[PDB]
Amino acid sequence: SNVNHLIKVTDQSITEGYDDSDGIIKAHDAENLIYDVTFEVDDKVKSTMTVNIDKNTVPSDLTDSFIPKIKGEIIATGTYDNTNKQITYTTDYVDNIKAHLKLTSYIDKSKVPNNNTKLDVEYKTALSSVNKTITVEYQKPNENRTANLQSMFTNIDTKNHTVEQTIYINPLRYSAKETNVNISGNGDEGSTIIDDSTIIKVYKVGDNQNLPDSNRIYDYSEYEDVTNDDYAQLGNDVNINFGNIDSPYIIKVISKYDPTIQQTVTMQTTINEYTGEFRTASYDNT
């Protein structure tokens, strides 16, 4: 049964992942929240207790399928339930115990869509908890005249060796003529492999629709898939021809990598209809 009441918390903590950003979680830089807990297990405990991460967070950022346990001695095993951000630890071992858990967690973009979002995160252990206040700061779109875009890695499959990159195109809603986007796997720090195997989906943002600053889409279902391989021609890069556009578009890209991962997007636009003179904006992820 539930022994939450037999768990004696002796030390709790919410530590920011990076040391040059106190009070602020640079989510797009991948600043994680580390929950450190130390507690005493009463002897009456037999061969379950609970632990909760802040409602506005999740076990992993680049992975949707993500749960430690205490010990070579095995003190306990748990079960994660995202419906209520609650882990559940259940051994014959318990048959004076002390344990400490260091849990890492990330801002749940599906709930923190906008930037400069001030949140009062709290993590629970048994019947003890601890509070901290921080503000979630996301990224801004780069721009050069009518060119503008931004991108973010959104998922990583270590098994199959793949990464996902959600790109925003013309988010500020400019009238970009002759618009061209190029996704290159050849980077100044790492890389990715753009080939015939690379998957390119594309969606057009409605007039009523607003992209999420979290620069992450959870329900592509809602936007108009406008994917047409005819406009995607290979080049370690790939070019996409949008031409004259006035709306924001979404470019989801699944690609392969070497088993040092960087993907670079560039949006080019024609500033002089009579000349052919272009300007260019870029965004890379690492």
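First residue shown is number 1, and so on along the chain.
Cβ coordinates come from backbone N, Cα and C, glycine included.
Sequence-distant contacts of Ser21 (Ca(2+) binding site), defined by Cβ-Cβ distance under 8 angstroms and a gap of at least six in the same chain, are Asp29, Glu31. Marked as Ca(2+) binding site by Swiss-Prot: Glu16, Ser21, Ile24, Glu31.
Here the residue is the original one, while Swiss-Prot reports the published mutagenesis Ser60 to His (Swiss-Prot position 338) with the comment Loss of interaction with human fibrinogen. Residues within less than 8 Å, Cβ to Cβ, of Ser60 (mutagenesis position) and separated from it by at least 6 positions along the same chain comprise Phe66, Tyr106.
The Cβ of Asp61 (mutagenesis position) lies under 8 Å from the Cβ of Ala30, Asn32, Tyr106, each of which sits 6+ residues away along the same chain. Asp61 (mutagenesis position) carries neither a helix nor a strand DSSP state and counts as coil. Under its mutagenesis entries, Swiss-Prot includes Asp61 to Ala (Swiss-Prot position 339) with the note: Loss of interaction with human fibrinogen.
For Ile24 (Ca(2+) binding site), the same-chain residues lying six or more positions away in sequence with a CB closer than 8 A to its CB are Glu31, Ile134, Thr135, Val136, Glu137.
Its own atom aside, the Cβ of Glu16 (Ca(2+) binding site) has 18 Cβ atoms within 10 angstroms in the protein chains shown. Of the chain residues outside the Ca(2+) site list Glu16, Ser21, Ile24, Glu31, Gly17, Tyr18, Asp20, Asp22, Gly23, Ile25, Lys26, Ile134 have their Cβ within 8 Å of the site's Cβ mean position.
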